[PDB]
Amino acid sequence: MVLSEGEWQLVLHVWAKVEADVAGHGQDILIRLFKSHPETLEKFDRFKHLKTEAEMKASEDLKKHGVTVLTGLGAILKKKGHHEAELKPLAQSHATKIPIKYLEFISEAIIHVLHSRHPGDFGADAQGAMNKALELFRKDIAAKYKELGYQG
Ligand SMILES: Cc1cccc(/C=N/c2ccccc2/N=C/c2cccc(C)c2O)c1O
Ligand SMILES: [Cr+3]
């Protein structure tokens, strides 16, 4: 997978907006993920019993994880593909098990929330670029998974 500098700028331009409210975007993304694919919530022993969106919105553990996710992903995206240093530790956290299928689910949630919150600028071009960036992310982290003996 390869993105042009222009495509990377579309990704970083929308991410700058995410950075204006990391906690909020994080809550929206995780809630979308958990409601769409409930099995993913089972991976979090600290808040796997949350059910209503109200409870999810009031959860500090969920909010903190959302911030962790967006902060880490933001660092990865800013590397514009040269993210080996960032994927190594993340693979450690995900493969010692978060399957590729779950990464696809959260990628879908990210695209959905970005479009919902920034429809004026997050169009087909930006969505396509973000999709490529997340696809690259999943492909490369899968490689890291395999180095640890996990197929994902
Ligand atoms: C996508 C992404 C970007 C940056 C950071 C993370 C961190 N993930 C985790 C870190 C520590 C422990 C668990 C993590 N991920 C848990 C997880 C659970 C269900 C579904 C998905 C999909 C997950 O990534 C992350 O998942
Ligand atoms: Cr994770």
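One is the number of the first residue shown, and numbering goes on along the chain from there.
If you're wondering, the header gives X-ray crystallography, 1.5 Å.
A Cβ is built for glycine as well, from the same backbone N, Cα and C atoms used for every other residue.
As given in Swiss-Prot:
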BINDING   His65  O2 binding site
BINDING   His65  nitrite binding site
BINDING   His94  heme b binding site
VARIANT   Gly120 to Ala (Swiss-Prot position 122)  In metmyoglobin
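In the deposited model, 2 residues between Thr96 and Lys97 are missing, and the Cα-Cα distance across the gap is 6 Å.
Cβ contacts within 10 Å of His94 (heme b binding site), excluding its own Cβ and spanning all protein chains shown: 21. In the three-state DSSP reading, the residue listed as 'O2 binding site' counts as helix.
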